[PDB]
Amino acid sequence: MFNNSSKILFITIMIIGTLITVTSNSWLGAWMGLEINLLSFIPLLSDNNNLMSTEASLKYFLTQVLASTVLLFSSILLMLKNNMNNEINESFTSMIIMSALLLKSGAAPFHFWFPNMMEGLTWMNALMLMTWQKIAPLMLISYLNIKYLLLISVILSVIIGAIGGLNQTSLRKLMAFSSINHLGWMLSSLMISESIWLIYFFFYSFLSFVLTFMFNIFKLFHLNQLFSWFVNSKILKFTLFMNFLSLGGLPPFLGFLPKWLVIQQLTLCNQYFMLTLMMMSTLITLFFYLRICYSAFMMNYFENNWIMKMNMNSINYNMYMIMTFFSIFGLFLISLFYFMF
Amino acid sequence: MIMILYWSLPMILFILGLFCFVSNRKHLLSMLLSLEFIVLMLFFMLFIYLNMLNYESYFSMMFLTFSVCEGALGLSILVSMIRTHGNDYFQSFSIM
Amino acid sequence: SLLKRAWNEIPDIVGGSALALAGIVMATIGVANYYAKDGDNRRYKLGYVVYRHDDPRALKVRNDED
Amino acid sequence: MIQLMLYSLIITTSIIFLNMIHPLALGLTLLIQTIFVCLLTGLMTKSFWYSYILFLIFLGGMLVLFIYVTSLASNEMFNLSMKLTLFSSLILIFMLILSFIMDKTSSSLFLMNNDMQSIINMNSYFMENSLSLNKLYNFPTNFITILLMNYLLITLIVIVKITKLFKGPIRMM
Amino acid sequence: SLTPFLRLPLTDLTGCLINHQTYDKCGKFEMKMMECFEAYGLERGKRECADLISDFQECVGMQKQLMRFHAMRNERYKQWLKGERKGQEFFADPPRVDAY
Amino acid sequence: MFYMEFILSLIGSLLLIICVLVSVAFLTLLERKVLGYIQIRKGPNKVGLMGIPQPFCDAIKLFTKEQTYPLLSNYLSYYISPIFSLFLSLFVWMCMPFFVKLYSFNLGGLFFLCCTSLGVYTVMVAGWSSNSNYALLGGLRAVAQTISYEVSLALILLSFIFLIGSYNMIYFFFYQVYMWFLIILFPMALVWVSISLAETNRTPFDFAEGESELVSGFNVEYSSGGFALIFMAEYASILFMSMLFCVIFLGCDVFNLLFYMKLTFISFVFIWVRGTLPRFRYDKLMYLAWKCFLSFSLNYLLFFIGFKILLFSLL
Amino acid sequence: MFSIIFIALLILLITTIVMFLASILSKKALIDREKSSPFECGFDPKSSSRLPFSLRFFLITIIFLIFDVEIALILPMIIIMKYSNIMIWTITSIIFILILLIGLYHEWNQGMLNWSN
Amino acid sequence: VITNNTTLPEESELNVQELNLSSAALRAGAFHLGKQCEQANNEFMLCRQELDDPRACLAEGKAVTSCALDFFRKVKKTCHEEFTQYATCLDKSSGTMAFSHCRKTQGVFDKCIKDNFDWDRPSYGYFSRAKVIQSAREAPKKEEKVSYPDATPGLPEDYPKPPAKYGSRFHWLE
Amino acid sequence: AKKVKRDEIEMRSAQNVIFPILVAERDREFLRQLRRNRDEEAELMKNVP
Ligand SMILES: COC1=C(OC)C(=O)C(C/C=C(\C)CC/C=C(\C)CC/C=C(\C)CC/C=C(\C)CC/C=C(\C)CC/C=C(/C)CC/C=C(\C)CC/C=C(\C)CCC=C(C)C)=C(C)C1=O
């Protein structure tokens, strides 16, 4: 919604497209909403000033087209044998639907396209992809009740999402691998409930909504730029980066509360072994977050000296500072929240 | 089995559609060519199922409308491809 | 003015829209006239329709001449 | 009966379609198949109304991609594959042989043609496509058609914005 | 049929998309079954709708009858290829065209 | 009985095929005489008796003349394209309404739309197959024609369809029993002829041939056998499209004799126009279809949606 | 259908026979390296016809695909006018044709209907 | 689907004298035939709609065919020549057997039947109207409503809602 | 438009006098066929498990 009146439209039609999917009482109706959503995102994603952006507009299109195509294939097949939108006892035909939806959201085994399209997106584009585009796919998976297929994606998601991220330096590509891990937590939270998932998703989007602005406001795209980034008060820069820890889910900060409620419910449901692989793998995710904090926690750096000044947008920064404040002090407000009980 | 005598042929055709959509051809248009091939087969099955209903074939129009838009959108992205890379070859894109 | 410019540049869209506007008008007359006659209840019915003398519909049989 | 032979041809043309490389070879293969699928669909339906529509819709897409094929992939090559011609011709006759010695009451699709319907079915004596296409324009499903309209019009805004006409023609530079 | 979680007014738009309630041999069969789903809810309905689901599926999917039909045809051919039938009396008398 | 019925259907198609094939030969003569009289010329008058056997006297030459095997052409495509051009021209005649049944054809109006669109590929493939610069320009000049007339064609057919109530062409007879739709649809009749010209690629819309802009258009690389069929397929289109104008706007009394007096007259009109108007400019047509015709045609769907609604209330 | 297919084949056979007569009835002479050369006004050609031919109506070309798929939704109108609710049929149809016109006039005013320049 | 316990009437009962009269011959007498057998027709057609069991309407069906056969015996007795000319014309005049062509010969018949049986041709739209009858079957279908005493109960609005015991009860009551 | 409708209704009204006749005929022959099929099924599959 940044340049012209047209961008305003595509954003809204994206909202309508997603809503049609998650409010549809049949597979066919759901599939239509995905098509509406598809063309709402591409024009927002394609810009010809960048040779990279058009490539991003491609990989997404080929992947999503295939996903919706295979998704419709199975849905027709599903009700060719059952004659209902629902299958009484889950079987292979329902697995195929799950496979498409995971690819639609870039879960582990079919995530490859997802980081590899993040090179050529603006930060505001990545947020729309990382947060909103994952609503419709993941929300339909709540209908399907296959365990092992869903379970396998979680185990691979946290692993591939973490180990892959260690080697990156591009923040846009790094966040993609970071997002794959948080995706793993959702699917784990999705085999147990949705209200946790709805809660967990809202917090995940919140943190990503924050980190995207900080890069977007100061146009940072590489790790080196963090060290070269100039800030008046190294205390201020030190505190802004304390959002990564919340994204790492450390308990003193707000970003752990989401992880916390997903464990109090997974454990309640006896999924002990899963949590071991997940929570253990989150450490590796917590690692490269600290590699970013190298530019803040140490707090006297060798920096280029042709800048004395910070030039920043007010409204984005004004909303970013408010969001950051809760991201550090949001824990004591758990008392207020009444959606977990 | 019923599914083998009546629904096997379209499904076997569908997977052959996908294997076109993934095979290595130089030009991006080879993907678009195989794209509406698959759509043609999706219509065929969907038309089997809709006819198990006595009067529900009207939904064929709904499906066709989305078929052209993905093809039409698929063709627009190709146009935007040309005016940044100059050509549509797959091997011309950065491998990442 | 505006009217003049179009009437000089693209006269067909003016004349065409003139009849198009005619369609909406006399569509609004016919549609209102349709429910001014209770035309949902049509004297000639497709298929072989038979009612029981006690059925509620049996009261609403449109009584015409030919 | 021709239904089985239609099954053979659609299979045969699909085998070769997997092996086409030249875009126009793909197009010719696809165009031939669009005829058969259109023909086949009307066999298992009360009318061919949808075959007409499907045929008309795809032909629009057939022309447009030639225009882009002739601008992007103009200079490419064919190669007659003696393996392919024998293989398709070998199976094709093989499949045609089965259709003559098939229990083709069993192979016929159970979907009720117009004649397959009973004589008592009062709803089958109206116009050929009256009821089927009816509720496309009646409450509540009509709003779906309306939703398409914006979707199609909103699409029409997407292409011009993706396309950016003013920055030149298209050439395979 | 699926149950949207959201159930905002948008679901009204696409709810009536595909149904059996328009002049169908299974209109009454589905209404009973799906009603029972509404009474017991979705998950519990799958355990109380044994008859209604099977009947409705055997009314639309028709697998249960088509899969009778082949047993008759195959068993007619098996008899002949075993020599138990004859060429002259292979089939029974055909039905009258003006029937069914 | 029924076994006999389909035999008659074969005879009718063969009878209609040979009769149409013969007429397009004599149409070409008529084109030369009439176009020779609008111009103050006399036209073909020597050959045989008074010129009547002229078109046959040409069919000899175009077949005793050698095939051309272009060096740079994909020969199989170059060789087959004439066949489908002629086939599609004859095949579209099976939907022409007869009260003595030939083919039922409910949704006959659509069958027109499908067949006419196919006629573009044969031009399109022939031009590209020839592999000559002019031939390719002719082919892509023909495709751009379809992009223009195709959409407006369907809408204008829809307007006529609203008047009759169905896509069956037979109903045009019953509704044109007191009068002719020409009166009600005068601008569409005038527009419809204009689009009809684009269908058959005639002056003022002669772009596929493109004579004097392209040397001979997509035909530039054809010779004795192939070129002949391309020619006949061209004039079969005129003859049918002229008839389709007579069933829509001029009574549709197919069993009456006058209907065929009318049919030739509309054929004369097609020649008459060729001797009056210069060719449009390649872009001005596409602008014309989208800027004016498409907007025009949509405007009357409202006019006829309202009129049918208003008429429905009264009846 | 099945009647039409048979005559469709029968015609195709007949038209096919026509050139198969022409190919034999045609005078036969030895083909020359120049006789089969392309025609380009008598001077050898610089450029193959298979070079990329630039396009200027690409935008209209895409719009053509769209506008047809709305022809799929207007055509059924007539067939279901006797059988439908008049308000729903009337309202929806109008807001179908107004949407089309508005779309057309919008692009016409934006100048997209004009060719690349 | 038919099994042994399903009861179909024996073959002899289904046997009954049939018309076996071609289409054009039937369409000729349609308007005069309809005015006579309407009582049987409506009685037969009414049950068939409400009750969709072919064996149940077996008795009424025999009445309908008998009335049709009864009518033609009269025609055979008097206007045999005229009816054949009307039917022949109606058959050999158009492919649809439309009445609009053969108005003349039609008049010849209509005058024969109204001079021999004082009957009148009903108006063109007479039989397309809704026909309301007095059901002799006297068994209009009943009406019922399914009952589920075991439905998943929910919290009723009248239920009182006092404060929760010790609140949230989460961890440290937060 | 009046005259076309006039003719159409007359054609349709002729159906409603013939349509009951056929239904009577079909039922009395539809049932007879069912007995034969129920009997052909018995003979065809005497020895099936
Ligand atoms: C000088 O300035 C000028 C120009 O600038 C250069 C011009 O371009 C022009 C341009 C002029 C035009 C464009 C005029 C329009 C003409 C043309 C486009 C092409 C010219 C050709 C014609 C007019 C001829 C028309 C006919 C054809 C081309 C052939 C069509 C096919 C035909 C007739 C065959 C039909 C098939 C049939 C079965 C008919 C019945 C039987 C036969 C034909 C069989 C014949 C014989 C046999 C089988 C032998 C049997 C024998 C035995 C059994 C013993 C002018 C006028 C000008 O003044």
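According to its header, this structure was worked out by electron microscopy, 3.3 Å.
Positions of Cβ are set from backbone N, Cα and C atoms, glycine also.
The number of other CB atoms found within 10 A of the CB of A:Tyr148 (variant position), across every protein chain shown, is 8. Here the residue is the original one, but Swiss-Prot notes a natural variant at this spot, A:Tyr148 to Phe: In strain: Zimbabwe 53.
Other Cβ atoms within 10 Å of the Cβ of A:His182 (variant position), summed over all protein chains shown, number 26. The note that Swiss-Prot attaches to the natural variant A:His182 to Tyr is: In strain: Japan.
Cβ contacts within 10 Å of A:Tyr200 (variant position), excluding its own Cβ and spanning all protein chains shown: 24. Under DSSP, A:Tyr200 (variant position) is assigned to a helix (H, G or I) in the three-state scheme. The natural variant A:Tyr200 to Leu is recorded by Swiss-Prot, whose note states: In strain: Oregon-R.
All protein chains shown were included, and the count of other CB atoms within 10 Å of the CB of A:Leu277 (variant position) stands at 15. In Swiss-Prot, a published natural variant is listed as A:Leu277 to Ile, annotated In strain: Oregon-R, SP1 and w1118iso.
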When distances run from the Cα of A:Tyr200 (variant position) to each of the variant positions A:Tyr148, A:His182, A:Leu277, the nearest one: A:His182
C-alpha spacing of A:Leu277 (variant position) relative to A:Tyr148 (variant position), in angstrom: 15
Rounded distance in angstrom between the Cα atoms of A:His182 (variant position) and A:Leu277 (variant position): 14
Structural state of A:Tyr148 (variant position), classified by DSSP into three states: helix
